[PDB]
Every structure is written in structure tokens, then in C-alpha cells.
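A.B. asks: Take a look at the following structure, please.
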Amino acid sequence: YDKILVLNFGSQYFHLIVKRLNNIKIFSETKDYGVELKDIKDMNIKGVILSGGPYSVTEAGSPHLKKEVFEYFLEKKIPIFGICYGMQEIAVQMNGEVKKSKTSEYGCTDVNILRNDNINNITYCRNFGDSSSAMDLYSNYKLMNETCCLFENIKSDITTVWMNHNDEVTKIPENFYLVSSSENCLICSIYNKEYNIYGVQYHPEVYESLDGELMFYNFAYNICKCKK
């Protein structure tokens, strides 16, 4: 089978990730944060999903992915999908920073999908550093010209997602694209082209996220090239 490895960082919504993969007929394998290389060295892994978690990614004792195992995925060209804590784990893993959000988020939230030609859809640019304009705001970040592959076939440039986080990525990891933002989360979703790394601050596995299943289809089939 074309295995999709789902790593557990303690999420209360963890099994929903397995549900999402079941809905699109995808064989999944569940391991924990401390997964060792010998346990997955001989698996047919096409992609890796890092689940959410209630712990603080900067606090001591919190669940982390072994540097050895993370770099194994990159070297083996295995795409990574980070969710909530999983996204923040990616940032910490690749020279990014994570602080406590000035305004935390919970419940249904609209997220703006970012391209270079749709930044003026951000009508809340002064929420972040009191930026004069949207153009001025995203001059500090790198944006794609085409819609990110993860959001392929999403109708609008706005998606309704389920939020649940007190921390946020404040410094984007090395050479990442900024591909989404919300009113209370500037760096809401990231993308690295050379390593095929995708991160989302919200929970696409929760059914409150209307386009969550579409994202799981894109990552599994279009990005990881899995067979049914």
C-alpha cells in the first residue's frame, strides 16, 4: 500500500485525521512524536502528517520530532503536512520562531488564501504591526504567483476552518512561502517548494473545516502521488 504516516503530538482531534484519510480511501499508519527511524525505515511512506497538540512547542518536556527522523523525510523527499502544533514543530525545526498569539483563536474562522495578486483581499492589515497597506504588510514575506497546490480546487479565496491555538509562528521558517492569513493569525499557513512541506495553523481534520477533506485529497494524491 501507499502508506501515509500520521504522527501523534497529543491531539484531541487526532483520530479525525485517520477519518479524513479513510474517507478518501488512503492507508494510514499512526506513530507517536518520538517515532524512531528503525520503525519506519522499511515502510512504503509517501507522506507524513504531523498532528496538533495541547502542549507548548517552546516549553520544555513538550513532544518533538527527532532531528534525525525529520531530516530523513527531507532527504527521502517525503512531503510533510503540519497541523496546528505540527506546523509549529516544522517552524522550530527549520529556523523559525513561535510566540504566544496577541489574540488566540477558537472555533470557526475564515482564512484568506494568499497569492501576489489577491493581497488586497486583506482588509485587516493594521492588525499586524499597524501596517499602512496590505502591499506594505506582505513586503516582508514571500508569496506565490499561483495558488498553493494544497488549496487546489477550492472555490473561493476564503476557506472556513476550525481554530484552536494560543501560539503562532512569528518568524517563518527558511525559504518558506506565506500562503494564508486570518484576522488574528498573520502566518496562518506556510509552504516550502523544494522540500514539499505544508503547514496549517487550523484543523482541516475537523468537520467544521469545510474544505479540510479537499486538502487531504490534494496532499495524499496530488502531492504524495498515492494510489487508491
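The residue numbers of chain A are those assigned by Swiss-Prot, with the residues present covering 6-233 sequentially.
If you check the header, you will see the structure was determined by X-ray crystallography, 2.6 Å.
Quick reminder: no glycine exception, Cβ is built from N, Cα and C everywhere.
As listed in Swiss-Prot for this protein:
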- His20 to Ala: Slight decrease in affinity for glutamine. 1.8-fold increase in affinity for ATP. Slight increase in affinity for XMP. Moderate reduction in glutaminase activity (MUTAGEN)
- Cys89: active site, nucleophile (ACT_SITE)
- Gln93, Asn169, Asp172, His208: L-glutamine binding site (BINDING)
- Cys113 to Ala: 2.9-fold decrease in affinity for ATP and 1.9-fold decrease in affinity for XMP; when associated with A-89 (MUTAGEN)
- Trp167 to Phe: Slight decrease in affinity for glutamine. Slight increase in glutaminase activity (MUTAGEN)
- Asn169 to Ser: Slight increase in affinity for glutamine. No defect in glutaminase activity (MUTAGEN)
- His208: active site, for GATase activity (ACT_SITE)
- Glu210: active site, for GATase activity (ACT_SITE)
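Could you place these features in context, so I can see how deep they sit and what lies close by?
C.D. replies: Proximity of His20 (mutagenesis position) to non-local residues of its own chain (separation of 6 or more, Cβ distance below 8 Å) is seen for none.
Same-chain residues at least 6 positions away in sequence with a Cβ under 8 Å from that of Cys89 (active site, nucleophile) are, in sequence order, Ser16, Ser56, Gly57, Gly58, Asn169, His170, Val205, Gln206, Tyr207, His208.
Secondary structure at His208 (L-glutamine binding site), as computed by DSSP, is coil.
The DSSP secondary structure for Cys113 (mutagenesis position) is strand. Cβ neighbour count for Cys113 (mutagenesis position): 13 (other Cβ atoms within 10 Å of its Cβ, all protein chains included).
Sequence-distant contacts of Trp167 (mutagenesis position), defined as residues of its own chain at least six apart whose C-beta falls under 8 angstroms from its C-beta, comprise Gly112, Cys113, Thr114, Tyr207, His208, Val211, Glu213, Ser214.
Around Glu210 (active site, for GATase activity), the same-chain residues six or more apart in sequence whose CB sits under 8 Å from its CB are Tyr18, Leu21, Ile22, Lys24, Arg25, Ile88, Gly217, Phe221, listed in sequence order.
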A.B. asks: Would you count the other CB atoms within 10 A of the CB of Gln93 (L-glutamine binding site), including those on all shown protein chains?
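C.D. replies: Its Cβ shell of radius 10 Å holds 27 other Cβ atoms.
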A.B. asks: Taking the Cβ of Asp172 (L-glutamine binding site) as reference, which residues of that chain separated by at least 6 in sequence fall under 8 Å from it?
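C.D. replies: Counting only residues 6 or more apart in sequence, the Cβ neighbours of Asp172 (L-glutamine binding site) under 8 Å are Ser61, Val62, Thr63, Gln93, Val103, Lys104, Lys105, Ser106.
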A.B. asks: With H, G and I counted as helix, E and B as strand and the rest as coil, say where DSSP puts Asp172 (L-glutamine binding site).
C.D. replies: strand
A.B. asks: Give me the count of other Cβ atoms within 10 A of the Cβ belonging to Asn169 (mutagenesis position).
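C.D. replies: The Cβ of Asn169 (mutagenesis position) has 19 Cβ neighbours within 10 Å.
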A.B. asks: With a radius of 8 angstroms around the mean position of the C-beta atoms of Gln93, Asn169, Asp172, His208, what other residues of the same chain does the L-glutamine site pick up?
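C.D. replies: Residues close to the L-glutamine site, other than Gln93, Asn169, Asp172, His208: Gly57, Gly58, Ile88, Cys89, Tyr90, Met92, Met168, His170, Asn171, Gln206, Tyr207.
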